[PDB]
Amino acid sequence: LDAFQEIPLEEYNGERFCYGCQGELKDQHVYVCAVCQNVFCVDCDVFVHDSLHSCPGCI
Ligand SMILES: [Zn+2]
Ligand SMILES: [Zn+2]
């Protein structure tokens, strides 16, 4: 894993779930933050905006 990609579920062959839900990436894409733990959901890119930080994992 490297810089942010939305990887098709098809290609990825890898870590399945976003760290935030401890739930699954699966709705459409695979997301990564190489910066931080590096796997996301679509819920998860949004996760931060009110409740957290600019990114979730980054702290
Ligand atoms: Zn999630
Ligand atoms: Zn991050």
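Following Swiss-Prot, chain A residues are numbered 328-386, in order.
Looking at the header, which is where the method is noted, we find solution NMR.
Including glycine, each Cβ sits where the backbone N, Cα and C put it.
For the mutagenesis experiment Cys345 to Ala, the note given by Swiss-Prot reads: No effect on the transcriptional activity of the reconstituted TFIIH complex. The mutagenesis experiment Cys360 to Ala is recorded by Swiss-Prot, whose note states: No effect on the transcriptional activity of the reconstituted TFIIH complex. Record note (Swiss-Prot), mutagenesis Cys363 to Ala: No effect on the transcriptional activity of the reconstituted TFIIH complex. The unchanged residue is displayed.
Swiss-Prot feature annotations superimposed on the structure.
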residue	record	CB count, 10 Å
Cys345	mutagenesis position	27
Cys360	mutagenesis position	20
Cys363	mutagenesis position	15
DSSP-derived class (H/G/I helix, E/B strand, else coil) of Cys363 (mutagenesis position): coil
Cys345 (mutagenesis position): secondary structure state under DSSP, collapsed to three categories: strand
Cα distance (Å, whole number) from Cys345 (mutagenesis position) to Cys363 (mutagenesis position): 11
Spatial separation of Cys345 (mutagenesis position) from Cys360 (mutagenesis position) - C-alpha basis, Å: 10
Cβ under 6 Å from ligand 1: qualifying mutagenesis positions of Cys345, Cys360, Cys363: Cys345
